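Chemist: The structure that follows is given in the form of structure tokens.
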Amino acid sequence: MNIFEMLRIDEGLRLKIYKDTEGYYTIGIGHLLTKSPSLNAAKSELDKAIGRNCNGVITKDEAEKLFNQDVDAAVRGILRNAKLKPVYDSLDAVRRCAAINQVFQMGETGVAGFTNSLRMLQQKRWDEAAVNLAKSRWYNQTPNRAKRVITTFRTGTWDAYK
Ligand SMILES: OCCOc1ccccc1
């Protein structure tokens, strides 16, 4: 297991434009296109992302290209965030994956605001952090995934991803 295999499980792979769990146009391995309800706006974002006229459809190679960019961008975002960087750097590699997973799904600005969870994670109070992480919209809206990510934060193992 690694961050790519983890997010591949959590996000799936679809080659045609679809709506994510929040109802937003997405493609590939959880590549959010736009929050616009206009399919044409999503198609424009897709074509811009891929660099050709896609007509709402991409290849597996293209999906994987966006995925690598998105994972990279998530990590670099964490590293430039003054609240997230020290916590991220305090973690072991497996728990870092859980952190990347959350940021990939929820975005950096929101996650940087989870002040109490962040503190518990930096303190390595794992069971407390796990309890705190579940007290969230995130957990309520995507509980199966959140349980996996939380187990990863709690244990520093890949037990939830087998
Ligand atoms: O909800 C707690 C998120 O924990 C993180 C820790 C480090 C970087 C990003 C997230």
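So this one's X-ray crystallography, 1.4 Å, going by the header.
Quick reminder: no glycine exception, Cβ is built from N, Cα and C everywhere.
Positions annotated as active site, proton donor/acceptor by Swiss-Prot, on the basis of experimental evidence: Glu11, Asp20. Taken from Swiss-Prot, the feature substrate binding site applies to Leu32, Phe104, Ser117, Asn132. Mutagenesis annotation in Swiss-Prot: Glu11 to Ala, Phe, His, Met or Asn, described as Complete loss of enzymatic activity; the structure shown retains the original residue. Under the heading of mutagenesis, Swiss-Prot lists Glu11 to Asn and annotates it as follows: Loss of 84% of enzymatic activity. Quoted from Swiss-Prot for the published mutagenesis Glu11 to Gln: Complete loss of activity. Here Swiss-Prot describes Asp20 to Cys as a published mutagenesis experiment; the accompanying note says: Nearly no effet on specific enzymatic activity. Here the residue is the original one, but Swiss-Prot notes a mutagenesis experiment at this spot, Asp20 to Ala, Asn, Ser or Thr: Complete loss of enzymatic activity. Record note (Swiss-Prot) on the mutagenesis of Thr26 to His: Facilitates transglycosylation more effectively than hydrolysis; covalently bound substrate. According to Swiss-Prot, the mutagenesis experiment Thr26 to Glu carries the following note: Complete loss of activity at neutral pH; covalently bound substrate. Under mutagenesis, Swiss-Prot gives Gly30 to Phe with this note: Almost complete loss of enzymatic activity. The enzyme is destabilized by 1.5 kcal/mol. Record note (Swiss-Prot), mutagenesis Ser117 to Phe: 10-fold decrease in enzymatic activity. The unchanged residue is displayed. Among the mutagenesis results in Swiss-Prot, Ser117 to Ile has the note: 500-fold decrease in enzymatic activity. The residue drawn here is the original one. Experimental mutagenesis at this site is recorded by Swiss-Prot as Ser117 to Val, annotated: 50-fold decrease in enzymatic activity. Quoting Swiss-Prot on the mutagenesis of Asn132 to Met or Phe: 2-fold decrease in enzymatic activity.
Context for these features, please: burial, neighbours, distances.
Modeler: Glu11 (mutagenesis position): 21 other CB atoms within 10 A of its CB, across all protein chains.
Around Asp20 (mutagenesis position), the same-chain residues at least 6 positions away in sequence with a Cβ under 8 Å from its Cβ are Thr26, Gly30, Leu32.
The DSSP secondary structure for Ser117 (mutagenesis position) is helix. Annotation for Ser117 (mutagenesis position): same-chain Cβ neighbours under 8 Å, separated by at least 6 residues, are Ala129, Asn132, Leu133.
Reduced to three states, the DSSP call for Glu11 (mutagenesis position) is helix.
DSSP assigns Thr26 (mutagenesis position) to a strand.
Residue density at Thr26 (mutagenesis position): 22 other Cβ atoms are found within 10 A of its Cβ, drawing on all protein chains shown.
Other C-beta atoms found within 10 angstroms of the C-beta of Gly30 (mutagenesis position) number 21, with every protein chain shown included.
Its Cβ placed at the centre, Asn132 (mutagenesis position) has 18 other Cβ atoms within 10 Å.
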Chemist: List, in residue order, those recorded positions out of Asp20, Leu32, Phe104, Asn132 with a Cβ under 6 Å from any atom belonging to ligand 1.
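Modeler: Close enough to ligand 1 is none of the recorded positions.
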Chemist: Are there residues of the same chain, six or more positions away from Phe104 (substrate binding site), whose CB falls under 8 angstroms from its CB, and which are they?
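Modeler: Residues satisfying the criterion: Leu7, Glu11, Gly30, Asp70, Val71, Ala74.
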Chemist: Which three-state DSSP class does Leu32 (substrate binding site) fall into?
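Modeler: In three-state terms, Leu32 (substrate binding site) counts as strand.
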Chemist: Counting every protein chain present, what is the number of Cβ atoms, excluding its own, within 10 Å of the Cβ of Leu32 (substrate binding site)?
Modeler: 18
